[PDB]
Amino acid sequence: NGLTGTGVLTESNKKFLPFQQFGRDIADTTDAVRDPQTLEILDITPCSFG
Amino acid sequence: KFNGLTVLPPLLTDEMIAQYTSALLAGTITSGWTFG
Ligand SMILES: *[C@@H]1O[C@H](CO)[C@@H](O[C@@H]2O[C@H](CO)[C@@H](O)[C@H](O)[C@H]2NC(C)=O)[C@H](O)[C@H]1NC(C)=O
């Protein structure tokens, strides 16, 4: 829904208040997005590199 | 911790350093300055 990024999706146990869209921790690093269809919180992990 | 940068682990683990310190301490208890 307009927020683009790259990574791997997974399930998350964090709980959102009924009005937020997506969370973050620091420095504009998205860490939790909820799909509008399911209203379930997901989680984003950067793809492995090295 | 992964945003475009990496952190490398140390070559010497903590256990090896503890073992070196124990060896030094036992040596200085028993022999003194002779083992240097
Ligand atoms: C999207 O919205 C639809 C409603 O149009 C949801 O469909 C309902 O889902 C609940 C939960 O399983 C059911 O109890 C209802 O019977 C469903 N109603 C209809 C008309 O389908 C749907 O669950 C929502 N999410 C997705 C992913 O489709």
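Using Swiss-Prot numbers, chain B covers 854-889, in order.
Just so you know, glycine gets a Cβ as well, placed from its N, Cα and C.
The Cβ of B:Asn856 (variant position) has 9 neighbouring Cβ atoms from other residues within 10 Å, across all protein chains displayed. For B:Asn856 to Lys, Swiss-Prot lists a natural variant annotated as follows: In strain: Omicron/BA.1.
Look at B:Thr859 (variant position): DSSP puts it in coil. One natural variant catalogued in Swiss-Prot, B:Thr859 to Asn, is accompanied by this note: In strain: Lambda/C.37.
Natural sequence variation is annotated in Swiss-Prot for B:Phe888 to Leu, with the remark: In strain: Eta/B.1.525. DSSP classifies B:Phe888 (variant position) as coil under the three-state reduction. Taking Cβ-Cβ distances under 8 Å and a sequence gap of 6 or more within the same chain, the neighbours of B:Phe888 (variant position) are B:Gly880, B:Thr881.
The subset of variant positions B:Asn856, B:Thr859, B:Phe888 lying near chain A, with Cβ atoms under 8 Å apart, consists of B:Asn856, B:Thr859. When other Cβ atoms within 10 Å of the Cβ of B:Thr859 (variant position) are tallied across all protein chains shown, the result is 9.
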